[PDB]
Amino acid sequence: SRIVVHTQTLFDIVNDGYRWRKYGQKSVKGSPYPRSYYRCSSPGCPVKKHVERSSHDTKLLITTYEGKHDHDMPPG
Ligand SMILES: [Zn+2]
């Protein structure tokens, strides 16, 4: 499934309570920075997300999630 989250932050990683493994990057029209692609780190979990800084309001990080976690937020 798909859900978008916006975060007002000057940093480029958002702690969303889950753990992620980056696997690639693509260029983003209108932004200095790439879009980063991640999969959830939990074994067997189908969730993926990508993250890019906004060119409309550069205070924002735009995260797009796909899939539903088959597990709880990991410990730690
Ligand atoms: Zn997961």
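Note that chain A is numbered according to Swiss-Prot, with residues 293-368 shown in order.
Looking at the header, which is where the method is noted, we find X-ray crystallography, 1.6 Å.
Backbone N, Cα and C define each Cβ position, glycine as well.
Annotated in Swiss-Prot:
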MUTAGEN   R313 to E  Reduced DNA-binding activity
MUTAGEN   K314 to A  Impaired DNA-binding activity
MUTAGEN   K314 to R  Reduced DNA-binding activity
MUTAGEN   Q317 to A  Normal DNA-binding activity
MUTAGEN   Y330 to F  Normal DNA-binding activity
MUTAGEN   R331 to K  Normal DNA-binding activity
Using Cβ-Cβ distances, find the residues under 8 Å from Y330 (mutagenesis position) that belong to the same chain and are at least 6 apart in sequence, listing them in sequence order.
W312, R313, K314, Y315, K340, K341, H342, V343
Other C-beta atoms that fall within 10 angstroms of the C-beta of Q317 (mutagenesis position):
14
What's the CA to CA span in angstrom from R331 (mutagenesis position) over to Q317 (mutagenesis position)?
12
Most Cβ neighbours within 10 Å: which of the mutagenesis positions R313, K314, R331 is it?
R331
Tell me whether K314 (mutagenesis position) sits in a helix, a strand or coil according to DSSP.
strand
